[PDB]
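All remarks here apply to the structure that follows.
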Amino acid sequence: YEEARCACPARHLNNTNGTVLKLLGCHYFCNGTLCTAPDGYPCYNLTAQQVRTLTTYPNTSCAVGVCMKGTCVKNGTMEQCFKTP
Amino acid sequence: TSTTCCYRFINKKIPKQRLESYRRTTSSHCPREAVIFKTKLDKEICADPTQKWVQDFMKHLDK
């Protein structure tokens, strides 16, 4: 049940780098469940300050990561990410 | 939904009698190409189009 419930479409963050869209963090709420993205899935790990100013154009370098048991493990790549609205 | 993507797929086949329709995720930049089935309980379920049962149900719902 956990798998089906959590196989929900989820909004991702965009970027101007021409690379894949990525989850903001590694959790997503759908169908009454706080879901965890699968291990290895691409994510952005933004600081609290970066999240506060996150908007519809890039204004900070966003740390790329991979999800691992709910943590977005940064890999050192930086991207110009932004939210779609 | 231009940046809406499926991060997880359902692993087991959804019974055919429980499906209403489907759509594809429209960003080519989604990490995982996906189809989104809509069920009789008004749920949206992500499915992997590389699986044959997903391909077959797509053809079924198309007719």
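Sequence positions for chain B are given in Swiss-Prot numbering; the residues included correspond to 30-92, in order.
Technique stated in the header: X-ray crystallography, 1.9 Å.
From the backbone N, Cα and C atoms, a Cβ is placed for every residue, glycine too.
Record note (Swiss-Prot) on the mutagenesis of B:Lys41 to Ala: Decreases binding to Link domain of TNFAIP6; when associated with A-42 and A-45. Residues within less than 8 Å, Cβ to Cβ, of B:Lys41 (mutagenesis position) and separated from it by at least 6 positions along the same chain comprise none. DSSP assigns B:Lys41 (mutagenesis position) to coil in the three-state reduction, outside any helix or strand.
In Swiss-Prot, the entry for mutagenesis B:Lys42 to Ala states: Decreases binding to Link domain of TNFAIP6; when associated with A-41 and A-45. The structure shown retains the original residue. Other C-beta atoms found within 10 angstroms of the C-beta of B:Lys42 (mutagenesis position) number 13, with every protein chain shown included.
According to Swiss-Prot, the mutagenesis experiment B:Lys45 to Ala carries the annotation: Decreases binding to Link domain of TNFAIP6; when associated with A-41 and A-42.
In sequence order, B:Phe86, B:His89 constitute the residues six or more apart from B:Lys45 (mutagenesis position) in its chain with CB-CB distances below 8 Å.
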